[PDB]
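One structure is given below, encoded as structure tokens.
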Amino acid sequence: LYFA
Amino acid sequence: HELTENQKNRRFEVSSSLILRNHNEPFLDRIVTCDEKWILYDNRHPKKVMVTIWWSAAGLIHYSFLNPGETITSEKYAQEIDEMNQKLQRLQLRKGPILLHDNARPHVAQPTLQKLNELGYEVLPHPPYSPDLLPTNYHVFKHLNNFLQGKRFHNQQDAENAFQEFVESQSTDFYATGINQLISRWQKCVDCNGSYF
Ligand SMILES: [Mg+2]
């Protein structure tokens, strides 16, 4: 996953 | 640049070693990477502003523009790494980060090296004359060049605002693309015996  | 035999050898050695390292123990997810670029005011002496962008596969971490008064020194780059690291710490809310950056003098001098050691950063081997192996350059900057063609800024603020719109334009997987391409680019480098590819 990727940054909020 | 016309690569010498020693330069191709270094590219081949680092490429081959990094592909095997990642196969043995994948580390792409821990990479933080960066580069500097001069952004011209007129994209159709000439005014320009330098930007430094820091990012990982997860996304944008930090970027900054070189301001009046400021000098492009290892002292300045150390302070930038500290600020970047605070942002990464907020954004990551487990193995330590690995910085991939080129051999520009500030990157490889004190007190940059001590800052990296103090904050727990490994530095990834990177061969000279290899922007094709530096993701900020082959990925982010390539797409930024496309974006700036062929705009005209009046001041530093307009140039900053266009970089901001560029960054904010990108989808959530954009960064991962650049990072993940490393494996294929290391291999192409090996395939071409350390030459460009
Ligand atoms: Mg550079």
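Chain B uses Swiss-Prot numbers throughout; the residues present, in order, are 462-505, 527-575, 580-683.
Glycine residues also receive a Cβ, built from the backbone N, Cα and C atoms like all the rest.
The following features are taken from Swiss-Prot:
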- B:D496, B:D588: Mg(2+) binding site (BINDING)
- B:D503 to S: Reduces activity in double-strand break repair (MUTAGEN)
- B:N623 to D or E: Loss of function in DNA repair. Altered DNA-binding properties (MUTAGEN)
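In the three-state DSSP reading, B:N623 (mutagenesis position) counts as helix. Cβ neighbours within 10 Å of B:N623 (mutagenesis position), excluding its own Cβ and spanning all shown chains: 19. Using a 10 Å Cβ-Cβ cutoff, B:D588 (Mg(2+) binding site) registers 20 neighbours. Note that 4 residues are not built between B:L575 and B:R580; their Cα atoms stand 10 Å apart.
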